[PDB]
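Working notes, structure below.
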Amino acid sequence: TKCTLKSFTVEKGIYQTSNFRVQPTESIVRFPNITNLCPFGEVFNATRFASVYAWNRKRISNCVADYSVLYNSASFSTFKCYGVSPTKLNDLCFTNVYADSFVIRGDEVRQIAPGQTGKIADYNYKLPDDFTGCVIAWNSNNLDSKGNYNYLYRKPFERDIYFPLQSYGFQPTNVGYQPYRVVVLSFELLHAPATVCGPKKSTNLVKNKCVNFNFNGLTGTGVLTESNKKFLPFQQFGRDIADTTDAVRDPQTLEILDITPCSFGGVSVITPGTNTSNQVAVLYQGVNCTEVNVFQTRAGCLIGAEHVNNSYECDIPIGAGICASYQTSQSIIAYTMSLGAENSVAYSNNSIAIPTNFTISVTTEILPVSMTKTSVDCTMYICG
Amino acid sequence: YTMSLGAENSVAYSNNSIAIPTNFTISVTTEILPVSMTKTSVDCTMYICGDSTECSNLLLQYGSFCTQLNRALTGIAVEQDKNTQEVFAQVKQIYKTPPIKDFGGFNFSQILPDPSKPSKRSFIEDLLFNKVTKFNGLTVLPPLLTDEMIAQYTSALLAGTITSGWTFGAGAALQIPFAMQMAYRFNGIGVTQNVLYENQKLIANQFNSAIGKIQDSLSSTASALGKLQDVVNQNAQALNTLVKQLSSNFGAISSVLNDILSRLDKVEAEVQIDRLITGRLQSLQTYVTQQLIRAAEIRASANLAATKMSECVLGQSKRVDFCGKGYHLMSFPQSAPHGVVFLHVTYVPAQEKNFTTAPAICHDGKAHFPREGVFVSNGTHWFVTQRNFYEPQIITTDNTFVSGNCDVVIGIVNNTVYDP
Amino acid sequence: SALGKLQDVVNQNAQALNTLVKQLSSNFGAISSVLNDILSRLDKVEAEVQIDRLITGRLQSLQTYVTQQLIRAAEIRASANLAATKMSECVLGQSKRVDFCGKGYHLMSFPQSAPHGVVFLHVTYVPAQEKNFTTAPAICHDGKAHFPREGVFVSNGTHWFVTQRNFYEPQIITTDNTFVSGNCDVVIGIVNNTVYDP
Amino acid sequence: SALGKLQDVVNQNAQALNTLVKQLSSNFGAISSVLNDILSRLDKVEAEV
Amino acid sequence: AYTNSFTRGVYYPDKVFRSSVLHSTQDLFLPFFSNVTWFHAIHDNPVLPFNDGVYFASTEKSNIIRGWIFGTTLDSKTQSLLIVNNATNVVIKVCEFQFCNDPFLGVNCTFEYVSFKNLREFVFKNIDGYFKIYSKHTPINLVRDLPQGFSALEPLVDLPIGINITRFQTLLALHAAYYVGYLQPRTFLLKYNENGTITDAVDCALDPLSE
Ligand SMILES: *[C@@H]1O[C@H](CO)[C@@H](O[C@@H]2O[C@H](CO)[C@@H](O)[C@H](O)[C@H]2NC(C)=O)[C@H](O)[C@H]1NC(C)=O
Ligand SMILES: *[C@@H]1O[C@H](CO)[C@@H](O[C@@H]2O[C@H](CO)[C@@H](O)[C@H](O)[C@H]2NC(C)=O)[C@H](O)[C@H]1NC(C)=O
Ligand SMILES: *[C@@H]1O[C@H](CO)[C@@H](O[C@@H]2O[C@H](CO)[C@@H](O)[C@H](O)[C@H]2NC(C)=O)[C@H](O)[C@H]1NC(C)=O
Ligand SMILES: *[C@@H]1O[C@H](CO)[C@@H](O[C@@H]2O[C@H](CO)[C@@H](O)[C@H](O)[C@H]2NC(C)=O)[C@H](O)[C@H]1NC(C)=O
Ligand SMILES: *[C@@H]1O[C@H](CO)[C@@H](O[C@@H]2O[C@H](CO)[C@@H](O)[C@H](O)[C@H]2NC(C)=O)[C@H](O)[C@H]1NC(C)=O
Ligand SMILES: *[C@@H]1O[C@H](CO)[C@@H](O[C@@H]2O[C@H](CO)[C@@H](O)[C@H](O)[C@H]2NC(C)=O)[C@H](O)[C@H]1NC(C)=O
Ligand SMILES: *[C@@H]1O[C@H](CO)[C@@H](O[C@@H]2O[C@H](CO)[C@@H](O)[C@H](O)[C@H]2NC(C)=O)[C@H](O)[C@H]1NC(C)=O
Ligand SMILES: *[C@@H]1O[C@H](CO)[C@@H](O)[C@H](O)[C@H]1NC(C)=O
Ligand SMILES: *[C@@H]1O[C@H](CO)[C@@H](O)[C@H](O)[C@H]1NC(C)=O
Ligand SMILES: *[C@@H]1O[C@H](CO)[C@@H](O)[C@H](O)[C@H]1NC(C)=O
Ligand SMILES: *[C@@H]1O[C@H](CO)[C@@H](O)[C@H](O)[C@H]1NC(C)=O
Ligand SMILES: *[C@@H]1O[C@H](CO)[C@@H](O)[C@H](O)[C@H]1NC(C)=O
Ligand SMILES: *[C@@H]1O[C@H](CO)[C@@H](O)[C@H](O)[C@H]1NC(C)=O
Ligand SMILES: *[C@@H]1O[C@H](CO)[C@@H](O)[C@H](O)[C@H]1NC(C)=O
Ligand SMILES: *[C@@H]1O[C@H](CO)[C@@H](O)[C@H](O)[C@H]1NC(C)=O
Ligand SMILES: *[C@@H]1O[C@H](CO)[C@@H](O)[C@H](O)[C@H]1NC(C)=O
Ligand SMILES: *[C@@H]1O[C@H](CO)[C@@H](O)[C@H](O)[C@H]1NC(C)=O
Ligand SMILES: *[C@@H]1O[C@H](CO)[C@@H](O)[C@H](O)[C@H]1NC(C)=O
Ligand SMILES: *[C@@H]1O[C@H](CO)[C@@H](O)[C@H](O)[C@H]1NC(C)=O
Ligand SMILES: *[C@@H]1O[C@H](CO)[C@@H](O)[C@H](O)[C@H]1NC(C)=O
C-alpha cells in the first residue's frame, strides 16, 4: 500500500495494491504422437534442383522437423525469415510445410521476399506480399556449373509453361553469376490438425488444475477441463469474442478441452490510518476463499479482518453491504453495514407530532469553484 | 411526411373571457433516471499484456498510463457509490410503516415492500427488476449497497413520505394522517384544501387507479424502461467493444499476444508487441475517456435524481414541470437496476367551463380586488373563485380588498359586494 | 477533513501535474527520457527516430492530461454553476427547495471564500422537541364543516386548538382562524367541537 | 456581440471542423500529407509504412 | 435456363470453432438471390468461364454427375486440373495424357492425389497458388429445385496446384440435374449457433437491409 501511494503515511481506506493470480503448477506439452523424420536431406541434397521458370514444389507432412540442423548449417549464404524467427521454429508447429526448390543467379536472390518485383519475381516465382516462412539459399557452383544452360528462367505462387525462354551460363569460373540453390519453406499456420512438428516431447495431460500448456505450438496458461463442445472434424481450435483460444482438440486422444484462465482478482488492502495502526486486512476481489482469520463476502475473500454480527455505520466500504473498521485488544472488524437506526413511525389516521421547540443549525457546504489556472507551453514541454 | 408538431389550437382569448377547470384528474406520471453505471474496473496489465512478463517489461516504458487508468476507473467506480448514496441515503434512520394501513383510502400496497419476495422489494419495484435485463483482465466490482439495502432506503424514504410527508426532510419524522398530508399538498398547488375532503374517496380512487395503470404500463410496455435499459446497453457495448478490440491487429502480425511470443524471438517480437501495446493502450484510453464522459453524464443524472429526491420526495416542488407534467403533489421513489423511478403524483385540471371575468369590481364607487383567486360570472351573477378549481363564492369583504376609486382600472365592472 | 472537497480538488490537480511531469522521465521506447541525452549521443538522423518516440509518447501524455483536465474542468464548472446558483438562491435570497440549502428549513446563507472554492454557512431552522397530539382534518360546528386557514387542528386530550405546521403554538379555534365549506357528512374523520365567533 | 454565446458556439464548431480539415494537410512524419502522393510515388508495400 | 440461388452457397470460412456468435467475414462467396445457370443430365455440359470462382451443385438419386475439369484450355495444350469420383475414391490429377474432349465417362502425373432425394453442393475457388474445394450433402423431398432453406458447406481439401484457372467444365457418366453460380468478393455476416453450426447468414451487399 505504501508503494502503491508512493507514501510513508496511508490514511484510513481501501487501496487496490496488486493483482492476485493463481500460478501455473507445471508445464504441459501436447503434440501429435508421430515420430517419422522429415525428408530435408532429400530436399537440400537433391540430385538436381529445378529451373526457376518451372520451380519444384514438395509437401512435407506426418513427420518431425529439427530446423536447428538447418539454421546452424554455415553452408547457407542466407536464412532470411518472415513471420517466424529461425531460433523459434522448433517451439511451434504446422498443418503442412511446403518446400519450393529451384536455382537462380546470386544477383537475383534479393527478389525472393514477400513484397518484391523484378525479372524473376514479377514473373516465374512471386512470393505472396504477406508470406510467412523462411528463404534458405547457397552457391551450388561446385556441382551445378559446367556453362550449364539446362538452368532456365523467365499472381503469387504462379506456375507457367518472340518467346520468353532464357538460360544461364553457369560456369565454375563465374561470383554473383554463380548458380545458387534456393529452398523457400512456406509454413501452413492454419488451424487444421498439425502434421509437421518440432522434436519437442509431449508430456502427460493434466486437468482441473492451473497449468502452463502448449498444444501444437499454442503456448498459454490456464485450467484445462473436459468439455461438451461439439467440434466439427476439421477444427483443431476454438475461439472466444477476443480471438483468444477458448478450447482445443487434444492432438493424441482427440477429446475437446476448455481452457479457463486461472483465478485472479484485485488485492484491495483495507487499512486504518498508519497514524493509528500497522494492522491490515486483504480483500481478494471476487475469488472464492478455497482458491487463496478468513471470511467470504459476495465481493470476494476477506482475510485478516474479523466477522461481527453487530452492525455499525460504514467506516471503510468493502462491497455488497460489507464494511470494515479498526476497533476493540484491537482488530479490524468486518460487518454488514447499518443503514441507520430503525424507526417505526407512530402513525395513525388521527395522530400528529408537532415540535414544541426548534434549533437553529448552521451547516457548512464546501464547493469547488476554480481549479488552478495551469497552462503548458506544449512545444517546451515536448521539445525543451 | 412533414411531421405534425401537434394538434393546432386557437386558444379562445378575449379581454373578458376566462376558462376555469370544474374538475381534476390525479395522475401518476412515471419518471425514470439513471443513477449509477456498472462499477467496471480493469487490470490494465492483464488486458494489455495477458500475464506475459515479456510484454509487461515493455508496458513499464509507458510510465504512469496504466496506473492513472486504474486511478481514473477507480474514481468512476467509487463515485458510483457516491451517486447511489447521495440519491437514496438522504435519511439517517430506516423508517418502517405501521402494521395497519389506515391511509384514508389510498392504497400503497403495490409500492411498499412485500414480505413474499426474497429481497423485500415492492410489487412495482419487482416489475422494474423484471423489465431491465470477462476473463480478459476486465472485472465488475459489486455496488456498495446491495439491491436489498437500496430497497430498504426506498422503503425508508417511502414509509417516511407516507407516514410523515415532508417533515422527515427537516427534523426527525413527524407523523401526520395521510388524508391531512394531502391537504398540505393541495395548499402547495394553491388548491383550497376542502377540495380534498369533499372529494376524498374520488381522489383515493384516482390515485389507486393511476397506480394500477402504472402496473399495466410497466407489465405491457418495455419502452417504459428506455433510459435504464439504454445505460445497461451502453456499458455492455462499451465492454464488448473493449473486448473485441483485443482481436484487432493494430498492424501487428497477429492480435493473439502468445502467437507473437511463440513465433518471434525477442529482438523481433519487441517490435510487433509494441504495436499491440500502442493499440490496446489507445483502445483502453479510448474506453476510459468514453467511460469518464459517460460517468459525467450519469453523475449529472444522479445529481438530478438526488435533487428530485430532495425536492419532490422529501418535499413538494413549486418548480413547474420539474416533477412531471402537472401541479406537483408528492412523489414516491422506487428502485430499478442502475437507476431510480419516481411515481410523481400530480394534480392536472380537466373539465373546463368558459366564464365572463373582470380584473376588479366596483361597489360604492371603490374598486374591490380578490384576495384568493379570480372574479367570474356564469352570465347573470358574479362570484369569486380559486384559480385552479371552480368553486363559486358570493363576493364579500372577506374574499376581497379595496383600493381607491374605480376610474383608474381598465375593464372594471359594477356589482354588489356583500358585508357579512 | 471538513475541507475534503477542496483539498481533494487541489490534490487531483497536483497529482495530475506530478503525473504529467513524471511522464517526461518515461522512456516511451526511446533510449533515454532526457531529450538532451539523445541529441548529445546520437547524430541527427538516428536521433530523429528516437525523438519521434518521445514526441509520440509525450504528446499522447499531454493529450491525456488535457483530456483529463477538460473533463475535470467540466466537473468543476458544474460545481461553479451549482455554487453560483446557491449564491443566487441561497445567499441573495431564501430557498423553498427542500435540502438544497443544507439540511433543514432554510433561513439564509453567508458565503466565505476558500482556496480554489467557496464555503456557504447555511443557517437553517430545524424543529426539535415534539409532543404527540390527537388531530382531525376538519371540525363541525352548526352542521357546517370548518377547516384551518394556516396550520392544523390538534388536541392535547380535552381541548381543540389550531396551530401552525412547524412550531406548537396553540390557539382557540375561531372563524378568523378557519373557513367553512359545506355540511359535515362528506368528510372522512371530521370531529365535533365548538368554533368561537369573535 | 449581444449574441456572443451563440457566435462563440458557431465559431468553436467551425474552428473544430477547420482544424480537423487542416489536419488532413499535416505530415505526421509521412513523405506527404496528400495520400495520393504516397500511392503514386511509392510501390505499394513500402507505402504501408 | 436459369433459376434463383436463394440463400444457398455459404461455407465455413476458416477451420476454427466458434459458438453463439455473429462472426463477420469477407471472401469470395455466391451472392444471395443471384441467378444460377441450370442444366439437365439427359438430352448438356459445355465449357464455362470460371471467373472469381464457382459454386456448383447437382440434384440426384442416380449419381450421373461424376467430375470436373478446370484450366485455361482444358485439353493438354497446357496443364489443367481433372477431378473424378469413381464410387470408391475421390481422384485428382494434372497429368499431360489426353482427356475425353467430348466429355462423358463409360461405366507427367506431376500432381496426382487420392482420398431426386439428395442435393450435393460444392464451392470451388483459387487464391494465391492454392485451389480450394468445399462441399455439402443433404437429403431433399423437393425434387423440383434448390431448397428455399439454409445449410452451410464445409472444406474438403486444399490443393497447392499453382496453375492458372479461367475456365471449367463438368463430367457425366453413362453405359439428374446440375447448376452453376459465380462467386464474388463479398462481405458476409455469419451466425454460429450454440453448437458452432452456421444456421444463418447475410450477404452484406444484397440490399439496404442486409447493408
Ligand atoms: C389494496 O390493493 C390491493 C391490490 O392492489 C388489493 O389486493 C386484493 O385483495 C383481495 C383480498 O382482500 C384479493 O381478492 C385480490 O385478488 C387482491 N388483488 C391483487 C391484485 O392482489 C387490496 O385488497 C387493497 N386494499 C384496500 C384496503 O384497498
Ligand atoms: C370529476 O371527474 C371524475 C372522473 O375523472 C368523475 O368521477 C366519475 O363519475 C362517474 C359518474 O358521474 C362514475 O361513473 C365514475 O365511476 C367516476 N369515476 C371515479 C374514478 O370515481 C366525477 O364524478 C367528476 N365530478 C364532477 C363534480 O364533475
Ligand atoms: C348563475 O348562478 C346563480 C347561483 O348559482 C344562479 O342563480 C340562482 O338561480 C336559481 C334558479 O335557476 C334560483 O332558484 C336561485 O335563487 C338563484 N340564486 C340567486 C343567488 O339569485 C343563476 O341562475 C346562474 N345563471 C346561469 C346563467 O347559470
Ligand atoms: C358603474 O355604475 C356607475 C353608476 O353607479 C356608472 O357611472 C355613471 O356613468 C355615466 C356615463 O359615464 C355618467 O353619466 C354618470 O354620471 C355616472 N354616475 C356616477 C355616480 O359616477 C358607470 O358608468 C358604471 N360602469 C360600468 C363599467 O358599468
Ligand atoms: C388542554 O389545554 C387546556 C388549555 O391550556 C387546559 O385547560 C385549562 O386547564 C387549567 C387547569 O389545568 C384550567 O385552570 C383552565 O381554566 C383550563 N382552560 C380552559 C380553556 O378550560 C387543559 O387542562 C389541557 N388538558 C390536558 C389533558 O393537557
Ligand atoms: C357530532 O354531533 C352531532 C350532533 O350535533 C352528532 O349527530 C347525531 O348523530 C347520531 C348518530 O348518527 C344521530 O342519531 C343524531 O340524530 C344526530 N343528531 C343530529 C342533530 O343530527 C354527530 O354524530 C357527531 N359526530 C361525531 C363524529 O362526533
Ligand atoms: C491466365 O489465363 C488467361 C487467359 O484465360 C490469361 O489472360 C490473357 O493474357 C494475355 C497476355 O498473356 C492477354 O493478351 C489476353 O488478353 C488475356 N486474356 C484474358 C481473357 O484475360 C492470363 O494472362 C493468365 N495468367 C497467368 C498468371 O497465367
Ligand atoms: C547434405 O549432405 C551432407 C554430406 O554430403 C550432410 O553433412 C548434410 O547434413 C546434408 N544435409 C541435410 C539437410 O541433411
Ligand atoms: C497416440 O499415442 C497414445 C500413447 O502415447 C495412444 O494411446 C493413442 O491411441 C495414440 N493416438 C492415435 C490417434 O494414434
Ligand atoms: C497522528 O499521531 C500523532 C502522534 O504520533 C498525533 O499528534 C496526531 O494528532 C495524529 N493524527 C491523527 C489524524 O491521528
Ligand atoms: C466456494 O468453492 C467451493 C469449491 O471449492 C464450493 O463448494 C462453494 O460452493 C463455493 N462458494 C461460493 C460462495 O462460491
Ligand atoms: C452470528 O450469529 C449466528 C446466529 O444468528 C451464529 O450462529 C454465529 O456463530 C454468530 N457469529 C459470530 C462471529 O458471533
Ligand atoms: C369557450 O368558448 C369559445 C366560444 O367560441 C370556444 O371556442 C372555446 O373552445 C370554449 N372553451 C371551452 C374550454 O369550452
Ligand atoms: C374588449 O375589447 C372589445 C374590442 O375587441 C371592446 O369593444 C370592449 O369594450 C373591451 N372591453 C374591455 C372590458 O376592455
Ligand atoms: C408518540 O407516542 C407514541 C405512543 O405509543 C410513541 O410510540 C412515540 O414514540 C411518541 N413520539 C414522540 C416523538 O414522542
Ligand atoms: C381510525 O382507525 C380506527 C381503526 O384503526 C377506526 O376505529 C377509527 O374509526 C378511525 N378514525 C378515523 C377518524 O378515521
Ligand atoms: C435473372 O435472370 C432473369 C432472366 O432469366 C432476368 O430477368 C433477371 O434480371 C436476372 N436477375 C438477376 C439478379 O441476375
Ligand atoms: C478409383 O480410383 C483409384 C485411383 O485411381 C483406384 O485405386 C480404384 O481402384 C478406383 N476404383 C474403381 C471402382 O475403379
Ligand atoms: C513432361 O514434361 C516435360 C517438360 O517438363 C516435357 O518435355 C515432356 O514432353 C512431358 N511429357 C509428356 C508425356 O507430356
Ligand atoms: C445441438 O445439438 C444437439 C444434438 O447433438 C441438439 O439436441 C441441440 O438441439 C442442438 N442445439 C440447438 C441450439 O438446437
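Residues displayed in chain E correspond, in order, to Swiss-Prot positions 27-69, 80-143, 165-172, 186-245, 263-298.
Header says: electron microscopy, 3.2 Å.
Every residue gets a Cβ built from N, Cα and C, even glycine.
Quoted from Swiss-Prot for the published natural variant E:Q52 to H: In strain: Omicron/EG.5.1. Under the DSSP three-state reduction, E:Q52 (variant position) is assigned to strand. Long-range Cβ proximity for E:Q52 (variant position), meaning a same-chain Cβ under 8 A and a gap of 6 or more residues, is found for E:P272, E:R273, E:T274, E:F275.
Within 10 Å of the C-beta of E:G142 (variant position) we count 7 further C-beta atoms, all protein chains included. As a natural variant entry, E:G142 to D appears in Swiss-Prot alongside the note: In strain: Kappa/B.1.617.1, Omicron/BA.2, Omicron/BA.2.12.1, Omicron/BA.2.75, Omicron/BA.4, Omicron/BA.5, Omicron/BQ.1.1, Omicron/XBB.1.5, Omicron/EG.5.1.
Among the natural variants that Swiss-Prot reports, E:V213 to E is described with the note: In strain: Omicron/XBB.1.5, Omicron/EG.5.1. Neighbour list (E:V213 (variant position), Cβ cut-off 8 Å, at least 6 residues apart, same chain): E:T95, E:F186, E:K187.
In Swiss-Prot, a natural variant is listed as E:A222 to V, annotated with the note In strain: 20A.EU1. Summarising the environment of E:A222 (variant position), the number of other Cβ atoms within 10 Å of its Cβ, over all protein chains shown, is 20.
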Reduced DSSP assignment, E:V213 (variant position): coil
Cα separation, E:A222 (variant position) to E:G142 (variant position) (Å, whole number): 33
Three-state secondary structure, which DSSP defines for E:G142 (variant position): strand
